[PDB]
Amino acid sequence: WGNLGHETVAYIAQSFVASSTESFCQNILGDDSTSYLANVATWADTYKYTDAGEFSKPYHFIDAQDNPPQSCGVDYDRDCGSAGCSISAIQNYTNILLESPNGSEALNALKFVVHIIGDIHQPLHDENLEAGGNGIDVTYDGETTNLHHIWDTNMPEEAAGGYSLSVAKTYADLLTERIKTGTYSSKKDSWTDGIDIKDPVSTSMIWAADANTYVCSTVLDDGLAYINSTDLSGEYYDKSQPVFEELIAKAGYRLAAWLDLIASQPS
Ligand SMILES: *[C@@H]1O[C@H](CO)[C@@H](O)[C@H](O)[C@H]1NC(C)=O
Ligand SMILES: *[C@@H]1O[C@H](CO)[C@@H](O)[C@H](O)[C@H]1NC(C)=O
Ligand code: NA
Ligand SMILES: [Zn+2]
Ligand SMILES: [Zn+2]
Ligand SMILES: [Zn+2]
């Protein structure tokens, strides 16, 4: 996702974490504001453009070598690659936070976890085809862009009504309501099935496989004849919106559950 998507995920997570988890995270981050997670949720996307952070570019993706829309699937050993991926990064940075939460690596580990759990939920962050749809040029509200970009940015910004941190906070409030009492309330109790702090690869792969199913059902199901030739701000956006909204919600809810496990101690 772009910045709005990441900040939205982070604000949702803030709404679900336990107080002890909040305190654990605020201490690591040096920030006890009511935007403590949201304020770091875009860091990985700036860091990757620097010489020191170049190595972390592949950590935003798992390039699933499936055959969408006919068939979708993610396989860790097949898809991660030698340079690492979102799944291997979740394992690395989660383990840093379990083993050395007071060390010098915890800060960036936590910022990575907050970001990357968001990215795992962007279906085209879990898809090899045309570099996750970057190579699929499209038209969106008259502008030339690509399919990856509209999932990261154009569509969630349109739905949220903007791109800023405050717009993200308002959007997060909306989606949080959907989880607690609204649209998602009767299904969110299954959204952490399979979660296991002792197995970050298994856990994150469940989430990645879930998001990747939407590459076939939603992202590419209209077929490339339609996608290449139709302005995607109309009916395409209409069908995409419930999907990216539920995935952003899932990302925040799952992020919060994961942070709770990271911070947890038996009293
Ligand atoms: C774990 O994270 C550290 C710090 O970013 C990095 O140096 C290291 O290569 C990572 N290890 C793996 C296996 O990804
Ligand atoms: C759509 O564009 C992609 C990317 O350039 C191409 O691989 C695909 O064949 C195109 N399909 C049609 C129908 O133009
Ligand atoms: Na521990
Ligand atoms: Zn992103
Ligand atoms: Zn992206
Ligand atoms: Zn990213």
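Here chain A follows Swiss-Prot for its numbers: 21-287, in order, are the residues you see.
Quick check of the header: X-ray crystallography, 1.5 Å.
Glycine residues also receive a Cβ, built from the backbone N, Cα and C atoms like all the rest.
The number of other CB atoms found within 10 A of the CB of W21 (divalent metal cation 3 binding site), across every protein chain shown, is 26. Reduced to three states, the DSSP call for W21 (divalent metal cation 3 binding site) is coil. Feature annotation from Swiss-Prot assigns divalent metal cation 3 binding site to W21, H26, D139.
Residue environment of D71 (substrate binding site) contains 6 other Cβ atoms, counted within 10 Å of its Cβ in all protein chains. Sequence annotations record features per position, and here Swiss-Prot assigns substrate binding site to 21-26, 65-71, 80-83, 93-98.
Other C-beta atoms found within 10 angstroms of the C-beta of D65 (mutagenesis position) number 18, with every protein chain shown included. Here Swiss-Prot describes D65 to N as a published mutagenesis experiment; the accompanying note says: Impaired activity.
Reduced to three states, the DSSP call for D65 (mutagenesis position) is helix. The divalent metal cation 1 binding site annotation in Swiss-Prot covers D65, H80, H135, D139, and the record cites experimental evidence as its basis.
Long-range Cβ proximity for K68 (mutagenesis position), meaning a same-chain Cβ under 8 A and a gap of 6 or more residues, is found for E74, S76, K77, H80. Quoted from Swiss-Prot, the note attached to the mutagenesis of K68 to N states: Reduced activity.
Counting every protein chain shown, 22 other Cβ atoms lie within 10 Å of the Cβ of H168 (divalent metal cation 2 binding site). Here Swiss-Prot flags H145, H168, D172 as divalent metal cation 2 binding site, drawing on experimental evidence.
Cβ environment of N154 (mutagenesis position): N166, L167, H168, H169 lie under 8 Å away, each six or more residues apart in the same chain. Secondary structure at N154 (mutagenesis position), taken from DSSP and collapsed to helix, strand or coil, is coil. For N154 to A or S, Swiss-Prot lists a mutagenesis experiment annotated as follows: Reduced activity.
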**OP:** Would you mind sorting out which of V94, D97, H135, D172 (the binding-site residues) have a C-alpha within 10 A of the one on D65 (mutagenesis position)?
**Re:** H135
Original post:
Looking at the binding-site residues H26, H135, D139, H145, which has the shortest Cα distance to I82 (substrate binding site)?
Top reply: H145
Original post:
Same-chain residues six or more away whose CB lies under 8 A from the CB of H26 (divalent metal cation 3 binding site)?
Top reply: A61, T62, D65, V134, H135, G138
Subject >> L24, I82, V94 as binding-site residues, winner by CB count within 10 A >> reply: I82
